[PDB]
Amino acid sequence: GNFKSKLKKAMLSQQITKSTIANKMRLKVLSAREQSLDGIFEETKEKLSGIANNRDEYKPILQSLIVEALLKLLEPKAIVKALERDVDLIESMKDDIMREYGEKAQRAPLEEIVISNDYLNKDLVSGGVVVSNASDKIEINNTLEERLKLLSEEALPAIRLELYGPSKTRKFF
Amino acid sequence: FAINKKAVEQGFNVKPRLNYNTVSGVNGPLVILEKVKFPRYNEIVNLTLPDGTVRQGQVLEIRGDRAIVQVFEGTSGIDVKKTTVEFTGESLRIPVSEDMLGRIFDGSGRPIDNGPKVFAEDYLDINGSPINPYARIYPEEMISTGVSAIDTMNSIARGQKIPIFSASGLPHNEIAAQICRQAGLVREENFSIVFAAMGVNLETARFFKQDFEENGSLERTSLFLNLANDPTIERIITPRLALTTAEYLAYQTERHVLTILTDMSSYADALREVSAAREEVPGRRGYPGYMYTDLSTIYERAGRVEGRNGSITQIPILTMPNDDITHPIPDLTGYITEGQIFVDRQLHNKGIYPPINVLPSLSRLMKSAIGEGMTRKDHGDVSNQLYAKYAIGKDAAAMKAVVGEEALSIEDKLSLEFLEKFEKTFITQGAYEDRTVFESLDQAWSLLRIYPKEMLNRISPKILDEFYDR
Amino acid sequence: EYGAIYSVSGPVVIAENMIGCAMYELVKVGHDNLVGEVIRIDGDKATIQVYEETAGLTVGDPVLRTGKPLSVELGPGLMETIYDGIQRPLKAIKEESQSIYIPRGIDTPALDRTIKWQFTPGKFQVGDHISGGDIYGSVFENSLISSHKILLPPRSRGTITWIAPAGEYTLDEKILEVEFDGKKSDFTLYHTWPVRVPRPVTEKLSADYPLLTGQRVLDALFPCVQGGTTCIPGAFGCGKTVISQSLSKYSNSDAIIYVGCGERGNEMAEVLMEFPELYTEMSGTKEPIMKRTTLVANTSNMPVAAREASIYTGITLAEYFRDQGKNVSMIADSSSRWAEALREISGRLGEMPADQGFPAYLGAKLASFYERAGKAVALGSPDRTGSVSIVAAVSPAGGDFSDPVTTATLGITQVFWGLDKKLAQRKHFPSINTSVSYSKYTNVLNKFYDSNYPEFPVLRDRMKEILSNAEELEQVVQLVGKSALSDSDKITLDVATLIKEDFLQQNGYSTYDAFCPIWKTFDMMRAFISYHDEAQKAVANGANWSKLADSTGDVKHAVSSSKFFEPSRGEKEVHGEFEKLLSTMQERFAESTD
Amino acid sequence: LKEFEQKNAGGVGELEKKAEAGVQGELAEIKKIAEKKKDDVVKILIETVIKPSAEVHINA
């Protein structure tokens, strides 16, 4: 009977080993998939960094981003912090910012805009802006890298459906 | 393809989120914000303590421009000058996919098996929505658990919700392991398992893991583990995640799920814990009034539906505090669920395994389960006669112990012998001793033959004529 | 015009800029127009209880008004369908959405607006004078209900100026115009009514006709009159579902309105697919039962608030059917759930509690709800008569009978059917505690009994005293034994066990043991009493009961098996069989005792 | 018993190589499909992230 128990536990051990092997193989496959997806994400960062080195295209993009931040914020005053290259056009087209604000935020046109003497870790960012109210207590981190990272959590189903075909098992979407 | 794609095209909808810095109050497990712009009831926020750690939480109340955020992982160490709250803008949701099988998740559903993040197919709100009764079908097929005490007098149908009452210090874990190991149908093996344990000791978790390893079933199941050391508030989340995954699998992949919760007592305790944190009206024994509704929400995800071939089955495990049925937890659980299987002490004290009594056990779906196309007609009458004779034997034993052996009529001694043989042979079975319904019932017939034929009342004459003789 | 949300707490919502709002006025809230019900008013703000899930609501959402209270749409088509707690058809929702869940904020008409009805005019002609509650034509609805009377809504009166002719119409047509001071009146096949206001009635009456249930013990010892109320406590294991289903099935009511307030839900599917093939022969024959019912389902999973309005809707529909002159019989499923919902709402609202946390007005609410039941004479010219008989089923928490809700109910109801747990555990399925359970319509029913069965009342008391004496001797025999027992006591105990095993056991699965007419039970209990009386007479004349019983033998088996007679065989063939059995039993006692 | 242990002791490498060869085609197929449909996804992501969307909270 003891020998029977010993052979039983030997069978248990070998079955455990083979199950572990199968689990490890599956984990390896999933890790490879995830690594490939992360590599795909990687390219977008460098593409955005390259795009961020052309003033003609960059200007409308930055203007639109700051306009979106202001529209969501909905405050009479605001503070924006980044490299201050475009204070002239910004605060002059801030007439256009007021105009579009009254077009959409028809309650009134924006009161003013203030550029902080602080800047960003441009080694860690590739443009964009951070917008905060006058009291400097409500912020909308809206840089390019931040936007890409944020989008990297909602496109996963779409990314899957695009890279691969629809899950043949799924029957009701 | 296009139909599926149109349901996902809205993914590319980046939306910036604003993070405040006006935390203006804290006490107990609650945090109070101020000057928040257009709150949204029951959404998710991500705090960031001054040391960089981030905890999660959801708003529970919305006054005029101020939300009472509730934190999961305690509140100690929260600063008022440096903390930064952030809003996701949407309710709590989790990723899902058929690849979750064979993976282990913590209480919050993040992987803990060294694997990568789930390559999600889509996100789903944890809370779910009710099912209109008109789109519901009650089951009519019997599962064969191999346990005679169950598969004889308390059958299980694919779609039922049968809790297993229990008391601390009894082998309910072994019973659950045996059931999952012998979950075959009367007659592939699509029985995925979504075991989700909350508030349990380490040894129980490791034992369950090893049991799943040995049977070559881990690759067919997913684990939601939440040990005691984890925060209490987070406890009330795990069962909802488990049920969400189970229903996704069973209603969008045509699988046959089999979920086995455990220690609902700990879940109720967590409800009491963060219910007395606030000052809501107490029910009985300090329990919340709306625990009945909450437990109904948890339990009422079961049965089959109109179109989907998939099914689902719940086997939650309870832990009666002091071996009292009249405790509110078992009271409400019985009020909701459809019959239950019980466990006693003395039987366990008598070395009888599985220590299952049957007198207080009940199962409603037996009527639809038993019949002709699945079993012999005798099935129901045999069980009824066993109940009657067992009860008579119990009462006769009590009376004999009271007075003596002089007043015990011949029938009384026959009942005592029947009770002894029943509890000593019919119930006892090994840790790996299967019993299909046919052989179990055949063995059961042996015990009744001790009785003279005529006295048998609750059994129709045809069954006696066609079966008793053999 | 509009209002903005100001604060949210689960099911309670507080709005602002709400000035013209009244109390209990219906309102729609949210961008999906969720239904609510204003409760308390404080300046601009007014508390609202929401009748659906409140997740993701945001401050600043517009709030609307309707200016009218909660109401339910009556008329043809109500019947044979299934509705949720707030009068929404369920099959239509599933079909339209092609889903399995309930989409929040979905709206559909209460009654189908497409089908057409073969209408027939009544007996009134232009220029006549009419008042609220008078019929002005019938409508064909079903083979089981050929005539679906249409009515002039109460509080509406005048003289008819134009009427429609016979033909086929949809319930949107204006088939009648009433000329009051002005001609501002039009009436289609349907109308509405506020639920919280009981429908008027000419006058109440005294109910003196038994409500047959098909259950032996219920019909024998605790009869229920057609027009009264009852209560059925339990301990979540007593299996009270059996009697509810049996009385909903085989009772002699013209219509029944099953309502589920906080149920397991699966039972709704059970009844849904079980009824469609179970025929009744009250009119003609073979008509399936499902053409005789209306289901108001609200599973415990669905929002808490709707559990409140569900029972009001059910009772209002029952009153409407009663007004046609048909003896409807509503039956609830769980009143305790309603009390739990009320307690939860009260506690969340932040108000001082009462006994065991419940509010203080629950007793008054329960009394007012129960008062609506009762036989009465309709309001109108034809002078038809109807009746309602509600059957609640309370469910205590600890399984005892001391919780506030049960105590409040027992002070209102007049029939008490308590359910024990141990008897159910013994599979003695109609497990009714015959010690505490009591009835009150016993004396009044004598008017029916003497006409139909003069001897029944004395015999029921005979059995009652027999059972009481057996229960009085059980403890003494247990504490001492049969050593100090006389023959008569042993006879009493044996007959008590015989009754408990034969006249009190039933099973709604055997063909013969599914429905016991009055005559069958009458004859069976007659035979039981005669057997006991003959045994007592013989033993008094002198004989060892131990010797006598063995000789008696087969007659005991015959009386035990008497219940196996097929019901509805001839109704007189069975009478002759009972007569012959009694005669042979008497002869046996004449000789076997000798 | 020792013979039984040795029987499957040497087979550990056998099963290792068996499974290893069992999963090689899928591993390279993943790389191939990733190469095939890479640029388009990057273009879509860039277009989405770069594209703004004027909006305002509706209740305002």
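Here chain A follows Swiss-Prot for its numbers: 60-232, in order, are the residues you see.
Note that Cβ sites are derived from N, Cα and C of the backbone, with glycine treated the same way.
So that you can see what the record holds, here are the features copied from Swiss-Prot:
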- A:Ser78 to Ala: Reduces ATPase activity by 88%. Prevents assembly of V1 subunits at the membrane (MUTAGEN)
- A:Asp145 to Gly: In VMA4-1; is rapidly degraded at 37 degrees Celsius (MUTAGEN)
- A:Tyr160 to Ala: Reduces ATPase activity by 22% (MUTAGEN)
- A:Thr202 to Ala: Increases ATPase activity 2.1-fold by increasing Vmax for ATP hydrolysis 2-fold. Reduces ATPase activity by 90% and produces structurally aberrant V-ATPase complexes; when associated with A-233 (MUTAGEN)
- A:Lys230 to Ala: Increases ATPase activity 1.3-fold (MUTAGEN)
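Cβ neighbours within 10 Å of A:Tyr160 (mutagenesis position), excluding its own Cβ and spanning all shown chains: 20. The secondary structure of A:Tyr160 (mutagenesis position), as reduced to three states from DSSP, is helical. In three-state terms derived from DSSP, A:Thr202 (mutagenesis position) belongs to neither a helical nor a strand segment and is classed as coil. For A:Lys230 (mutagenesis position), the nearest neighbour among the listed mutagenesis positions (A:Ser78, A:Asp145, A:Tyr160, A:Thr202), judged by C-alpha distance, is A:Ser78. Sequence-distant contacts of A:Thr202 (mutagenesis position), defined as residues of its own chain at least six apart whose C-beta falls under 8 angstroms from its C-beta, comprise A:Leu179, A:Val184, A:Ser185, A:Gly186, A:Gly187, A:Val188, A:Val189.
Within 10 Å of the C-beta of A:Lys230 (mutagenesis position) there are 14 other C-beta atoms, taking all protein chains into account. The Cβ of A:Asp145 (mutagenesis position) lies under 8 Å from the Cβ of A:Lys118, A:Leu121, each of these being in the same chain and 6 or more residues away along the sequence. For the pair formed by A:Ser78 (mutagenesis position) and A:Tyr160 (mutagenesis position), distance between Cα atoms is given as 62 Å, rounded to the nearest Å. Among the mutagenesis positions A:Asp145, A:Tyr160, A:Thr202, none has a Cβ sitting under 8 Å from a Cβ of chain B.
Of all Cβ atoms in the shown protein chains, 19 besides its own fall within 10 Å of the Cβ of A:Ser78 (mutagenesis position).
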